[PDB]
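Since the structure comes first, as structure tokens, the remarks are kept for the end.
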Amino acid sequence: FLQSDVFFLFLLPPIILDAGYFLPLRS
């Protein structure tokens, strides 16, 4: 597929890090 930004899933999955941004550092 190709629609979910693409650039995001490109470099790295913004699941955990992009989850809380700062929360992931203490999740």
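Residue positions begin at 1 at the first shown residue.
When the header is checked for method, it gives solution NMR.
Backbone N, Cα and C define each Cβ position, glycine as well.
According to Swiss-Prot, the mutagenesis experiment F1 to C (Swiss-Prot position 155) carries this note: Almost complete loss of activity. In the three-state DSSP assignment, the secondary structure recorded for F1 (mutagenesis position) is coil.
Annotation for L2 (mutagenesis position): no same-chain Cβ neighbours under 8 Å separated by at least 6 residues are found. Annotation of the mutagenesis experiment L2 to C (Swiss-Prot position 156) in Swiss-Prot: Almost complete loss of activity.
Counting only same-chain residues six or more apart in sequence, none has a Cβ lying under 8 angstroms from the Cβ of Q3 (mutagenesis position). In Swiss-Prot, a published mutagenesis experiment is listed as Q3 to C (Swiss-Prot position 157), annotated Reduces activity.
Listed in Swiss-Prot is the mutagenesis experiment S4 to C (Swiss-Prot position 158), annotated as follows: Almost complete loss of activity. On its own chain, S4 (mutagenesis position) has no residue at least 6 apart in sequence with a Cβ closer than 8 Å to its own Cβ.
In Swiss-Prot, a mutagenesis experiment is listed as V6 to C (Swiss-Prot position 160), annotated with the note Reduces activity. Long-range C-beta contacts of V6 (mutagenesis position), restricted to its own chain and to partners at least six residues apart, with a cutoff below 8 Å, are absent.
Swiss-Prot gives this note for the published mutagenesis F7 to C (Swiss-Prot position 161): Reduces activity. Around the Cβ of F7 (mutagenesis position), the number of neighbouring Cβ atoms within 10 Å comes to 8.
The note that Swiss-Prot attaches to the published mutagenesis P13 to C or G (Swiss-Prot position 167) is: Almost complete loss of activity. Reduces membrane localization. If you draw a 10 Å sphere around the CB of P13 (mutagenesis position), it holds 10 other CB atoms from the protein chains shown.
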* According to DSSP, does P13 (mutagenesis position) fall in a helix, a strand, or coil? -> coil
* Rounded to a whole number, how many Å is the Cα of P13 (mutagenesis position) away from the Cα of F7 (mutagenesis position)? -> 10
* To do: For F1 (mutagenesis position) and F7 (mutagenesis position), determine the Cα separation and express it in whole Å.
  => 13
